[PDB]
Amino acid sequence: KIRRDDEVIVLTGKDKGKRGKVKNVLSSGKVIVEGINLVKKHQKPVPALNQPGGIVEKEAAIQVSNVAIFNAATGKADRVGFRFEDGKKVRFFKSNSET
Amino acid sequence: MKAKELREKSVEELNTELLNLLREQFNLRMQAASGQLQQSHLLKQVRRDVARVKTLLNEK
Amino acid sequence: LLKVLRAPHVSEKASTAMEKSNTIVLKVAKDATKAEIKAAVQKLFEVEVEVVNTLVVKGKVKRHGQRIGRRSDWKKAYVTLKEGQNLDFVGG
RNA sequence: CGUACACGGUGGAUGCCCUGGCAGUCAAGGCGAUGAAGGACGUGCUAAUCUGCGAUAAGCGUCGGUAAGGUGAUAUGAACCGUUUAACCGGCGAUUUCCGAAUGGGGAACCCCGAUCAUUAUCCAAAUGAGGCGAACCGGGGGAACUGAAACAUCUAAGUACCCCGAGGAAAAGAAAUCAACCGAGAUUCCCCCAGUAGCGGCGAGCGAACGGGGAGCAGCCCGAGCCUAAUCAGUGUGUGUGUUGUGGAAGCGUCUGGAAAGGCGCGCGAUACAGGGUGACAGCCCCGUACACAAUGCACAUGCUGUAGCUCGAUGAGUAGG
RNA sequence: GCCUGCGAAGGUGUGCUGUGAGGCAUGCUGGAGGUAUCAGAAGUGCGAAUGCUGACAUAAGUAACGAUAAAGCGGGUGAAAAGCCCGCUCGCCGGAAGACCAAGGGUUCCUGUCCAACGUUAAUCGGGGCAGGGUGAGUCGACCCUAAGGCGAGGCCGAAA
């Protein structure tokens, strides 16, 4: 699964290449990565999309389908950050197949 | 203050603490006075503290 | 002592009083009878009060539409000190 | 001004979708005088509702789980909490206002006490019981009419509707002064059948068994004396299995169309795992999840064990049988 | 056993076929699914109950606004004033449209800002919408008591509220 404690790597959007830590996960399935933001009217580094509007939903809204946490496969992505106190999860993390 | 601190305190220390905290919560009543210095944190903690000491007093 | 009180008072009304006339406004708890409010005052305030009066107030429902009101306000109490000093600060 | 159509509107049908209903099945099944159910009023920085609590008020403590984020539904502004590891999910303890069976007395939630009946009784309420609630199931009493009979007084609808009293999770029955195809069966209910037969009836309409047989489930035992004791009674230790709920975790190619493929075509793979959901369009191999295994809770019933304790002799119950 | 975003179902208009019920094609719209054969399943195909419910047309831009029958002339404010305000003039009511209260209702009271809704016209007005503010007793009243009468407890009656 995806955790806000895991660092992600964009791969499709215009933010392709940027690295950062998740800021929160919504029930809708959208994730906000620390670093992926927009420039408001009064120049305020706040995450959001793009089009004229009023009160609004923050977050750049990224799809899990185009993100890149761990992903064992022939890809261009590299390292990714990840609990430990579990122990059993450490074994899986140690296995090049599980995590 | 944490439960650990209250237990270490003596029977008298818990009484002077409760009386002192009661003193705090009261000056905290400045909420109605619309004071600025006020802070919701300690306001909500004083009621718990006086409660904790009260419960531990019973535990004794 | 430090057990029953709220806001010292408000603007005009609880201001015209305490101006020069020996009288003081202050929001006191509802449960507060007459035992206190002549202690927890006269005790904290550097003075001695004589006559005591505890009021009671409350608004009501309505005010809007297809909503809900059903509530109850709260009540301060006037307490005339005595020929001496007015709390030692607030006032005239 | 008549009709058809066109553009726009009105209106809301239709098509598609549906976080809802309806129906069936499996599992599980009581709550309260240590004062419940329900209701009222409060409680969040702002909060009017709902929900959660209740003045330690949408919360406090402990252990375990879980996990790095979180501050209920509301994705606001401010602010704050978390690694002295919170949020969130599960046992046990503490606290637990007033009324309410309340029960001192009165009362549309407000003011002062074990009220009333009853048992024991140191007769002091001193020690106890009853007095309420709960969807409908079982038992014990009271008991209609419309209606049918194409009228109606028996009959019928009914022993139903409705009234009263009370138990449990289940109730009633029951070891035969029975049955009566016999050198036979042989405790009692219930299911099927026997029967729509025997029987009843202005024998009009209608009403209506049982014995037996085939099954389900099986268990038999207690009151005067003599004697003596492994049934019972009191107490101790204290589960298995099963049932319910919760818990652990990786991985995505080529061509074409497209804003995006979970498309079409080509190639390949897993399966004690041919459920479902998510992800920019029909994804078993993209993510959750499903086998697998683990954990918590309930089950707790039982079994084992300590001290108790057989057996024998005679009779067998009248305002009853019966009229 | 087939069709489909090189676009379906449905809808509108139009072409063709069948004696017909009905089938089918084209264009536009729509924009997601929809069929044929054989074998089934059906809460299966309607103008026609002073029928039920909702919607809508004509009727009509037609019927209706009156004892406290009262307003008028200047002026102020304003984007806008016949009924908001000022002055004058002119009137109405008098057991009363005056004053104080019970019951009942209950914030509708006051101030500021507005008006989309309400005020059977308009409104810069409001008992309208929003946000604040207001109801400070020992001798006033409640609180206390009792009347007709009612209730609970003992007593007495298939049983009992």
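Sequence positions for chain C are given in Swiss-Prot numbering; the residues included correspond to 7-98, in order.
Looks like electron microscopy, 15.0 Å, at least that's what the header says.
Even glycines carry a Cβ here, placed using N, Cα and C.
Sequence-distant contacts of C:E18 (mutagenesis position), defined as residues of its own chain at least six apart whose C-beta falls under 8 angstroms from its C-beta, are absent. In Swiss-Prot, the entry for mutagenesis C:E18 to A states: Binds normally to ribosomes; strongly reduces trigger factor binding. The structure shown retains the original residue.
In Swiss-Prot, a mutagenesis experiment is listed as C:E18 to Q, annotated with the note Strongly reduces trigger factor binding.
Swiss-Prot lists C:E52 to K among its mutagenesis entries, and the accompanying note reads: No effect on trigger factor binding. Secondary structure at C:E52 (mutagenesis position), as computed by DSSP, is coil. Counting every protein chain shown, the number of other Cβ atoms lying within 10 Å of the Cβ of C:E52 (mutagenesis position) is 13.
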